[PDB]
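**Q** Okay, here's the structure, questions in a sec.
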Amino acid sequence: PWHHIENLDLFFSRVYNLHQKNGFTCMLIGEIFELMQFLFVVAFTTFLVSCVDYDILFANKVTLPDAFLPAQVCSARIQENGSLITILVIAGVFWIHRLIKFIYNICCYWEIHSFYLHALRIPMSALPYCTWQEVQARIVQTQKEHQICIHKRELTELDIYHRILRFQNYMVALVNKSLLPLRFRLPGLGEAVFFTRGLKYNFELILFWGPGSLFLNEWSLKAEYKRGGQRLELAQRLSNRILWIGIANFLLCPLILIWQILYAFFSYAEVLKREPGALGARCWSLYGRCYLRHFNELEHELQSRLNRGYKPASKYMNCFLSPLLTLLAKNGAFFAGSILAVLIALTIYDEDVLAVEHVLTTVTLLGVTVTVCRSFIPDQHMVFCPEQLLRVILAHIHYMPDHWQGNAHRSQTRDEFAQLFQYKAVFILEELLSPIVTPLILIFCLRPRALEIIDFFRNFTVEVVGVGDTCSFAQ
Amino acid sequence: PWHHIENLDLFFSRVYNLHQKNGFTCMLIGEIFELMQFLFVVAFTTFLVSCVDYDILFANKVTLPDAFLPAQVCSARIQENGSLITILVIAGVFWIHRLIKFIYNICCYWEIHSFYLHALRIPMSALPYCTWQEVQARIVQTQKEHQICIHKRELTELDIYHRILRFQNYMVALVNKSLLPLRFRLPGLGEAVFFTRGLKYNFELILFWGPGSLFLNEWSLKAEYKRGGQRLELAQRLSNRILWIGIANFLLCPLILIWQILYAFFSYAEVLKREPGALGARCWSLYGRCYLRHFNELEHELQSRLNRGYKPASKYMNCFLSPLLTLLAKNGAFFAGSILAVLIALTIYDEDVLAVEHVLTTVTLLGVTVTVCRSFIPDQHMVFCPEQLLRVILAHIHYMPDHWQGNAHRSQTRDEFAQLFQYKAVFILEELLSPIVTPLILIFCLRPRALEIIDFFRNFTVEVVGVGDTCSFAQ
Amino acid sequence: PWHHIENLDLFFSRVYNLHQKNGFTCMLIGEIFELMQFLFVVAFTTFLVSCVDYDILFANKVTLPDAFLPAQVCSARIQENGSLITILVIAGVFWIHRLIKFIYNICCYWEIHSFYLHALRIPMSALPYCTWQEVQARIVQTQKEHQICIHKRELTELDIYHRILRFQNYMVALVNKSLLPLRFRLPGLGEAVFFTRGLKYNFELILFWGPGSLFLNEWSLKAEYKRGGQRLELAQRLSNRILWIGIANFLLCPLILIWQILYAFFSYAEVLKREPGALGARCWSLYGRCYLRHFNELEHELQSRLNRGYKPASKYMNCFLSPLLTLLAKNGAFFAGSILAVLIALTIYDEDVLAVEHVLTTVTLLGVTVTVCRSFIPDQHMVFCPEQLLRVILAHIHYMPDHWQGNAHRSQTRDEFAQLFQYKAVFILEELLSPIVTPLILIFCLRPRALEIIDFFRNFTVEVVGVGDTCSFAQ
C-alpha cells in the first residue's frame, strides 16, 4: 500500500479481482487449477496418442497397464514425431509463459492481500461476505490515511470504476455504435452474429494492449491520435497492424483449432453421454453480454442482472403457440385413440387378439401416436403471457430493440432475441469455428473500418483529470 | 366489407369466430375435422356391428382382413337390418344437413375473410396473433371508411358486444334469477344441479331461434310479448310449444343416447385405460360457466378467468384428509420399516441372509408397504389453511355465495363449491344421462315456469337505439 | 359436563387434547399404537437376541423358521440371562404402569367425549373440522346454562389458556430469562445448546409435578415459596432434591440409553438405507420451539407459525456455500469427466474395452464422482443470503437476535440461526446422548442455580382470582 506505488488501474483491478475470487487462497488455488487443466489436457492427449497400445486394449484377463508401453519406449515413440514434438514445444512455451505470468501475479497479489488486511482491515475470512459494496465504500475512506495517487482527492471511485473498466467501456461503445464487424449475411441463413472469446481478445490486442497499440501507458492515448490531421497515415498504419495480427492468427489457426478440439471433448462429451438435453439449454451469448451492458458496470452487476432475468427468457423461448398443429394433434389423437380403444376392448374381451400378423404392432404404434399427439396437445388452462414475457425479461435487462415491444410473438422477434439468448450447442460450435473464422474476418471485414476506428478514438476520448484518458460515453 | 349486407350479429359473430379459430384456413380445417369425426364414429359403429366376423377373429396364423366380410356381402348384411338402416338414414339426414350448413358457412366466411384482408388489413398470418383489442381497435376505426351496416351508430364499443352476446346475456340473466330449472332434490343425495349441453341447447331452441320463438328477427322481440295484457294466452302458447319440443326430445331420446353412447364410449375409455386418474381431475361445468360469467363477457375472457383460477381451485378441492388414516400410515410405516431394517442389517452383514425360503420377497413387499405408507403420511411442515385459499380462487373467479367467506372449511362449502368445480367423470356421466333426462325436466319442471318466463321477457327487454332488443341487465 | 367437579387444569387440558387427536376414537387408537410400539420394540429385540440361531441363518434350501428355536427352549434361553431378565422386569414394570395410566386415561376421556356430545354438541364426526375458535366459542357459551367452575367468576377465554398452559408458560419464562442451563462451551466447538426431551422432562419433574415439587395442587404454589424469608433453607432443600433426581437419572442411564440406542437405530436405519439425505434436512429444534414461542400459545398455533416459516428457513440455510468447495467440485468434475469421456469413447468404439474387469467398475465410480461434484457445483441464482430471506423468516416467527438484522450473511448469524434450525442428524444424535449427558448437567450445572430458581418462583408468580397461581409474564 505504498503511496502512489503504482498506476491506479493495475492496482484497482487486482483489488477487484481479489474480491471476486473470494480471497487470496481461493484465487491462488483457482489459478493453479487453471494451469493444471492445460497441462492435463496436453499430457493426457499426448499419452493417448503416443503411449497406449490400442490393439492389445481392444482385442489382441487383461489388466489395464497391459496396454501402456514402458517410458523408455514412450519417450522414443513420442520423440520420433516431428509434428507432435513441434506442437509440444509450442505448447510448452505457451505454458511456461503462463506459469511465469502466474508467479509474477501471485507475487503482486500478496501485496493486495496485505493491502486488504492492513489498510482496509478485511480479513480473508470476512471477504466472501465482506461484499464488494463494503470494500468499495471502504477504500474510499482509506484514501485519507494510507495515501494513494500523488495528487489525489478522496476517490469518488466513480473514477475508480473508470480505472477497472477503461478498456471495457471502449468495447461497449465500439459494439454499441456498430463498429467492430459482428453481423454477417450467410447464405442459407439469416444475418448471423459471430462474436467469440478469441475475436474479442484479438480486438483488444489490436486496439488496447500490445507493442504498437492505440495506448502507450494503459491510461493515456498516444499523442498523434488526438490530432485531427494525419488521420490517413494513421489509418494506413492501423490497417497494416491489423493485417499482420490477422496473419499471425491465420498461421496459429491449426494449434488453436486443436486446442478447441480436445478441451471440449473432455468438457462436453461427458455431458452429452449423460444428458443430451443440457446442450439444448440456452446461455447469454457473448454478444449480448456486451449489448445488454450498462454504463460503468462491473462484471458481477451485469451477471446479477443476467441471471435474475434468465428464467423469464427461457419461458419466452419456450412459449409460442403453433396453433394449426394443435388441431392436427387433437384430431389425430381422437382417431388413433378410437381405433386403439376398439382394439383394446377386443384384446381384453377374448385375449386371443394375437396371431393377427400386424395386431400387437398396431397397438404399439397407435400408443406411440396417441402419446406424441397428447404431447403436442397444449395443456388446457395453461396461461399465456406474450405481453408479460416481453415485459419481465426487459424489466431484468432494461434495454430493448424498438421493434420488439409491439410484436413479441413473431418470428422476427424470436429470431433476433435468440441471438442474445442463444443455446449452448451453438455456443460450443461457435467457439470451435473461431480459430478458422477469426483470421478472415480480421483481415477482410475490419481492415476497411480502420479509418472509422481512428475517428472514433480521436473523437470519443476525454481526458478526465484524475483518471486519464477514458471513453467519452462512459462519463 | 360492404354495407349492412347481413344482420350485424350474423356478421359480427362470424368476425369474432374467425378471430377465435385463428384464421380462415384453420376454421375450415376445424369444421372439416368436425364433420369427419361424426362420419367416422357412425362408420365403424356400423362396420364393427355389421361387417366383422368376430368368431373367426377370436378363435375359429390369421391375418387381420381374414375377419372382414367382402363388401358384396357387407351391403346385404347391413341392408337386412331395419333398425340399423333406419338409424343410418336418420344419421345420414342429420349429416347432410350439417354438410349443407358447412358449405353455406364457408361461402359466408370467405366474405368475412375478405373483410379482414381488405377493410381491416389483418392478414391471416398476423391473426392468430392479432390480439383481440387490435381488431376492436380496427373495426371501430373502419366504421368510418367502409361504413358499418346501417352506420346508424358509430361503433358503440359496446354495440359489438351486444350483437355477439344478445342471447348469451339472456341465458346469463335467466340462470342468474333462478328461472330455468337447474336444482333438483334427488333421494339419497343433496340438491343436484343438472345443466348440460343438450339442455341449454333446448332452452335456446325454445326461447330464441326457432319457428315460433320469442324473437322474429334475431334482433327484435315479437310485438305481443311487449304488451302487458294477453299474458295468459301467451303463457299457454309458450307452455304448449315447450310441451311439443319436449315430446320431440323424448322421441329422439334413443338416437341421442346411442350417439352419446358411441361418441363418448370411444374417447374416454382409452384414456382411462391409459391413466384412470385423468377422469378424477375436475372441470368447470356448463353450469358455473354460466354462473361465474359477467354480462358482456366474450367466451375467451371467461375462459381466461376460468383457467387463471383453476389450480387454486384444485388445491382447495384436494385439501381435506382423514385424520385416522394418517395414523394407520405412520404406524404401519414404523412396524414395516422396523422389520425391514432388521432384515436389511442382516443381509448387509452376511449377504447370505438372502436365498432363504421367504427372503427375496419379504424385503420387496415390505419396501412397497413402506413406500405406500410414506405416500399416505402427510408432509410435516405442510401448510394448508383451507380458509385462507378460497380467497385467491375468488380473486380470479370474481363471484361467490355469501355464506362461503366465513366457513371455507366446512362440508357445506365444499359440497356446493363442488358443483361449480366437478370432476370429469360426473361430467361424462351427466352428458350421458342428458338424452334420457332432458325431455322429462323439459316437460315437467319448465312448463310451470312459462308464465314467469313470459313476465321476464316482457319486463327485462330494453330497446337500445342501435342494437335493437337486448337484455335489461346487460346494459 | 358436570358442575365444576374436578381440578380444572386437567379437565380443560383433556378437552384440548381430545380436540387435537381428532376425536375419541382416534385418540384411543393413537394411544393403543403408542403402547404397541413400546411392546414391539422390546419383544422384537428380545426375540432377536435370544431365540434366533444366527449361525444356521447365515451359513450352517432353508426356510425362515429353520432359524428360530422352539418356545420350550426360548423360555429357558431367555430366563438364564440375569441381565436380560432384569432389563425385561424393569421394562415390564414401566409398561404395566403405562397400561394402567392408559386405562383410566380412557375412563376419564369418555367423560370429555360425553361433555362434547351433550354439552358442547360437537359430534366426533364434526370434530376434525369443528375447529378451535368455535369450540372456544362453544365452551365459553356453555359456561352459562350449565354450571361449571366455582361460578364465582364467569369464563373469559384467557382463563382456559392459563389452565392449559400454566407450566408451559413457566418453562417459556425460565428459558427466556436464561435460568435452566442450555448453553455449554465445548472444546473444539462453539457454544453448544443441549436441550432435549428428557432434559425438559426432568426439569418439569423437578419443578412442577412430583412428590415434593414447588406446587402442591397443580394450581397453587406451596405456601413457603411465597415468603421472602427462609429462602436459603428452601434453596438447600431444592438443591438436595435436584441432586437426588439427578442421581436417579444417573442410575437409570443404562436403560434409557438402551432404549434410546435401540429405538433410534430402528427408527432411522430404514430411512438411512432409503434416502441418506433425509437426515440432512433440518428440524425446528426443541430449543427454538421454546425460544420462538409466545407466552399463551397453544401447541397448534406455535406449530402453524413454525411450518409456515420452514421453507424460507431452508432457503436461508442452503444459501451459503463454500466457494472453495465449489472450485474443488468444478475441477474434480472436469478431471473425472475427462477420464470418463475417454473411457466411454473407447467402450463405445470397440465394446471390448467395456466391462474391462477393471474399467466397468471405475466407469461407475467415476460416474459417482461426477454426480457428487455436479451436485456440489452451484447452479445459477439462490446466492443472495438476503436480508430479504431473513425478512420473511422473521415475518413468520417474529423473533430474532437483534444482532442478526444487519449482518444476515455472516458466519455468526448462520451459526446461531443454525442452532435454531437443528439439522436432524444432530437431533437424533442429541437425543441419543441425553441419557448419558442429562444426569451430569442436572447434578453440576443446575444445582448452583437453585437459589436463583427459588427467587424466580417467589418473585414471578401472581395469584389471579379465577385461575390460581400463574406466571407473572403470561399475564
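Numbers in chain A come straight from Swiss-Prot, and the residues shown are 36-95, 109-523, in order.
If you check the header, you will see the structure was determined by electron microscopy, 7.1 Å.
Note that Cβ sites are derived from N, Cα and C of the backbone, with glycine treated the same way.
According to Swiss-Prot, the mutagenesis experiment A:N265 to W carries the annotation: Impaired autophagy. In Swiss-Prot, a mutagenesis experiment is listed as A:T412 to W, annotated with the note Does not affect lipid scramblase activity. Strongly reduced autophagy; when associated with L-321--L-323. Record note (Swiss-Prot) on the mutagenesis of A:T419 to W: Strongly reduced lipid scramblase activity and autophagy; when associated with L-321--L-323. Quoted from Swiss-Prot for the published mutagenesis A:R422 to W: Impaired autophagy.
How buried are these features, and what lies next to them?
**A** In this view, A:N265 (mutagenesis position) is surrounded by 11 other Cβ atoms within 10 Å of its Cβ, with every protein chain counted. A coil conformation is recorded for A:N265 (mutagenesis position) in the three-state DSSP classification, outside any helix or strand.
DSSP assigns A:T412 (mutagenesis position) to a helix.
For A:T419 (mutagenesis position), no same-chain residue 6+ apart in sequence has a C-beta under 8 angstroms from its C-beta.
Cβ-based neighbour count (10 Å, all protein chains) for A:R422 (mutagenesis position) stands at 17.
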**Q** Starting from the Cβ of A:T412 (mutagenesis position), draw a 10 Å sphere and report how many other Cβ atoms land inside it.
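**A** Its Cβ has 10 other Cβ atoms within 10 Å.
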**Q** To the nearest whole angstrom, what is the C-alpha distance linking A:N265 (mutagenesis position) and A:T412 (mutagenesis position)?
**A** 73
